[PDB]
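> Mind looking over this structure? Questions follow.
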Amino acid sequence: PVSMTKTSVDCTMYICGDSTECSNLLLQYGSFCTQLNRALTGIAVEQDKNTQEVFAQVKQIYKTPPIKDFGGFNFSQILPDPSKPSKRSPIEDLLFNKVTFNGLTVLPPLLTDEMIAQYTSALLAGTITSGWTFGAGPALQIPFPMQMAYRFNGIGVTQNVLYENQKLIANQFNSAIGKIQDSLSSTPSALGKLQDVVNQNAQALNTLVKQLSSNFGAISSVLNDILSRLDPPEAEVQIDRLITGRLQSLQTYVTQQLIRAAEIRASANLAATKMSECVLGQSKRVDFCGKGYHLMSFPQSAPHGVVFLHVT
Amino acid sequence: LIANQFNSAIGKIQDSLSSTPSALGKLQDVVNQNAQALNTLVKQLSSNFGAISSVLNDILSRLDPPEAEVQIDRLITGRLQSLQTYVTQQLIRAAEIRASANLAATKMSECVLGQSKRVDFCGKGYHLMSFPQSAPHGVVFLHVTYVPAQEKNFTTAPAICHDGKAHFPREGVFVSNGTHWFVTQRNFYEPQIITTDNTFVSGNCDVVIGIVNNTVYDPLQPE
Amino acid sequence: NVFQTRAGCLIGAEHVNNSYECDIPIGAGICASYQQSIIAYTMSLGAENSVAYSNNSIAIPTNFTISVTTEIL
Ligand SMILES: *[C@@H]1O[C@H](CO)[C@@H](O[C@@H]2O[C@H](CO)[C@@H](O)[C@H](O)[C@H]2NC(C)=O)[C@H](O)[C@H]1NC(C)=O
Ligand SMILES: *[C@@H]1O[C@H](CO)[C@@H](O[C@@H]2O[C@H](CO)[C@@H](O)[C@H](O)[C@H]2NC(C)=O)[C@H](O)[C@H]1NC(C)=O
Ligand SMILES: *[C@@H]1O[C@H](CO)[C@@H](O[C@@H]2O[C@H](CO)[C@@H](O)[C@H](O)[C@H]2NC(C)=O)[C@H](O)[C@H]1NC(C)=O
Ligand SMILES: *[C@@H]1O[C@H](CO)[C@@H](O[C@@H]2O[C@H](CO)[C@@H](O)[C@H](O)[C@H]2NC(C)=O)[C@H](O)[C@H]1NC(C)=O
Ligand SMILES: *[C@@H]1O[C@H](CO)[C@@H](O)[C@H](O)[C@H]1NC(C)=O
Ligand SMILES: *[C@@H]1O[C@H](CO)[C@@H](O)[C@H](O)[C@H]1NC(C)=O
Ligand SMILES: *[C@@H]1O[C@H](CO)[C@@H](O)[C@H](O)[C@H]1NC(C)=O
């Protein structure tokens, strides 16, 4: 996971609805509403920073040549598909298909899904056509078999091993790629990690909304009923109890969101490190870029996340 | 040339730091967040929270304990909630700062005390070294890196066929300038004559795809 | 004048058809900047580039630059 849904809750409208008496009573507590709005805004900005750090690591937007022949390696399952009206690779399409008021608003992300798809396409094109050079300066073209010979030499295997089995290795690579697309389609629990974030945020919002129907000791959970059944001198007490309960509920939601945002940002920093090391280069770190000796990686965009295909 | 480039880079870095006031925005953000949290905590002292007055002295000097107890209790509840909120926010921000400090310590251990092969961990490019610098409530790393430039265009071959044997480059890569073939290191164009001491033999010229015919110099034939 | 974005309704910004880097993030790929008035446009992800790739061509650097960068933590 890279980022979560950017939510913003109006403290005044949530606590008091559209009642001026409740707003005047709410002003007695100081600047609680300002703090809550500020914290939610900070989380919302941090989500855009997470997505920018993960995907926006290259300056240029590289493109693959129209004639796609890389010595037998077949990247059709990860390169963008122009036939679909989404410019997504088939695996990206499968990933996007597997994942399923009261002052509450959902701010759209700064980067559209098409923009993240373009960043992923640029990374894939750069890796395919220039190896790891484009991540440390100018993009230097190199035949893909020669690049894979370099990566074979990087794990203690002489490059003559690759060439003498070139058409064999390509076959294995292609087969492995195909199997990935099958497994994701046959397993509904493959993308559980992203679904956990989605479910947690949705359930937190549902509980926050459901807290509006609690009496909290007042005669009713509807503010308009209290206003329409009583006059201010003793309606103020009931409204005060409702204000205290709703304010505590909003405070709990804000604290939970801050903790979960810290967790999500930690995961986003890990994803950025893996994009810098596994994708833009070859890593000698054990188990950092998958089981075995790392050869290369391919990033793929996913709804609120990133999927790495580690070739080892 | 390398010494001149290093000195020019250091001078440019100093000039960029001096001329840009927003360069050190991270530390300023931390300081502003802490100061603003303190200001909000202090400002919370002036809220009634439902009591007749926000000053304890007024309630003490105006009301007897039996009825002033309610006002003091309301003020206590409000101020306690404000302080708890402040402490929770401080704990979260302290965790954030601890994570940042752990990352800074890792960067100091791996970029400064040694040379790191991790990509983009110690600056853009091929990391050469790093220099630490103290900053108020922070650290600034000067990542010195090697950036290749002025690339040029070449015809390459996976191996060289000679005497019915395939020769692969021992360390570099085979290149062609149009008519002749040389072998050069991958990160710098230093062409050299393809000999038997910079290539190794493996198999014949039938398996490799893209092999080309060329002559491999032997340092023993002259003698 | 009036511009409708996926992030709402923007008033007072003249929608501009050219793309630049993001200055003030509006949302949904829309960014606003001051040129002299306020313009709203679609953010640009970077300069277009297509490195010439062929099965027997390699590009090798011939000379180099030593670059120093700052990182603040
Ligand atoms: C690259 O791999 C893809 C895998 O889909 C191949 O595309 C399929 O090719 C078969 C014929 O071999 C067609 O029946 C399918 O409809 C194709 N699928 C798609 C999505 O186009 C593709 O041919 C491979 N490329 C090469 C050069 O072998
Ligand atoms: C490719 O490199 C070869 C080898 O350096 C060049 O051949 C040399 O050319 C110069 C200038 O004409 C002569 O003085 C040398 O005697 C040649 N050396 C040899 C060993 O024959 C060749 O000109 C280069 N080709 C191109 C197109 O740059
Ligand atoms: C590279 O040289 C080899 C010989 O060293 C060439 O192989 C010859 O190819 C011809 C034409 O097919 C055959 O009649 C000969 O019998 C082959 N000779 C040997 C020794 O096998 C090869 O064709 C050359 N490659 C290129 C691209 O010209
Ligand atoms: C590598 O690039 C450097 C610049 O970083 C070149 O240095 C310049 O060389 C020219 C030609 O003599 C001089 O006019 C400049 O004053 C030099 N600049 C500096 C900063 O010293 C260097 O020549 C390049 N090397 C090659 C082989 O092209
Ligand atoms: C190498 O040749 C290609 C041929 O299309 C050209 O476009 C490219 O710019 C060349 N590279 C350099 C560095 O001159
Ligand atoms: C490169 O492609 C050409 C066709 O454009 C083909 O004739 C040649 O054999 C290929 N070379 C290699 C090394 O694959
Ligand atoms: C942008 O180009 C479109 C064509 O799709 C044109 O209709 C529109 O007027 C253009 N907008 C501006 C501001 O030039």
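Going by Swiss-Prot, the residues shown for chain B are 922-1144, listed in order.
Structure method, as recorded: electron microscopy, 3.2 Å.
Cβ atoms here come from the backbone N, Cα and C positions, even for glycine.
When I checked Swiss-Prot for this same protein, it listed these features:
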type	residues	note
VARIANT	B:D950 to N	In strain: Delta/B.1.617.2, Mu/B.1.621
VARIANT	B:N969 to K	In strain: Omicron/BA.1, Omicron/BA.2, Omicron/BA.2.12.1, Omicron/BA.2.75, Omicron/BA.4, Omicron/BA.5, Omicron/BQ.1.1, Omicron/XBB.1.5, Omicron/EG.5.1
VARIANT	B:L981 to F	In strain: Omicron/BA.1
VARIANT	B:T1027 to I	In strain: Gamma/P.1
VARIANT	B:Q1071 to H	In strain: Kappa/B.1.617.1
VARIANT	B:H1101 to Y	In strain: Theta/P.3
VARIANT	B:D1118 to H	In strain: Alpha/B.1.1.7
> With Cβ-Cβ distance below 8 Å and at least 6 positions apart along the chain, what are the contacts of B:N969 (variant position)? List them in sequence order.
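In sequence order, the residues whose Cβ lies under 8 Å from that of B:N969 (variant position) (at least 6 apart) are B:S975.
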> Variant positions B:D950, B:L981, B:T1027, B:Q1071, B:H1101, B:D1118: which sit with Cβ under 8 Å of a chain C Cβ?
B:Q1071
> State the count of C-beta atoms found within 10 angstroms of the C-beta of B:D1118 (variant position), not counting that atom itself.
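9, counting other Cβ atoms within 10 Å of B:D1118 (variant position).
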> Near chain A: which of the variant positions B:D950, B:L981, B:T1027, B:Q1071, B:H1101, B:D1118 have their Cβ closer than 8 Å to one of its Cβ atoms?
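From B:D950, B:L981, B:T1027, B:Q1071, B:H1101, B:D1118, none lies near chain A.
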> If you measure from the Cα of B:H1101 (variant position), which of the variant positions B:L981, B:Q1071, B:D1118 is the nearest?
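Nearest listed residue in space: B:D1118.
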> Quick one: Cα separation, B:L981 (variant position) versus B:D950 (variant position), in Å?
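If we compare the Cα positions of B:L981 (variant position) and B:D950 (variant position), the gap is 41 Å.
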> CA-CA, which of the variant positions B:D950, B:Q1071, B:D1118 lies nearest B:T1027 (variant position)?
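In terms of Cα distance, B:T1027 (variant position) lies closest to B:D950.
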> If H, G and I count as helix, E and B as strand, and all else as coil, what does DSSP give for B:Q1071 (variant position)?
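The three-state answer is strand.
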> Between B:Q1071 (variant position) and B:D950 (variant position), how far is it from one CA atom to the other, in Å?
40
> Provide the number of Cβ atoms within 10 Å of the Cβ of B:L981 (variant position), excluding the reference atom itself.
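The Cβ of B:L981 (variant position) has 13 Cβ neighbours within 10 Å.
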> Can you give me the Cα-Cα distance between B:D950 (variant position) and B:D1118 (variant position) in Å, rounded to a whole number?
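Distance (Cα to Cα, whole Å): 58 Å.
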> Among B:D950, B:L981, B:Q1071, B:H1101, B:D1118, please name the variant positions whose Cβ is nearer than 6 Å to ligand 2.
B:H1101
> Across all chains shown, how many C-beta atoms besides its own are within 10 angstroms of the C-beta of B:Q1071 (variant position)?
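Looking across every protein chain shown, the total is 12.
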> 10 Å Cβ neighbour count around B:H1101 (variant position)?
12
> Please report the DSSP secondary structure of B:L981 (variant position), reduced to three states.
helix
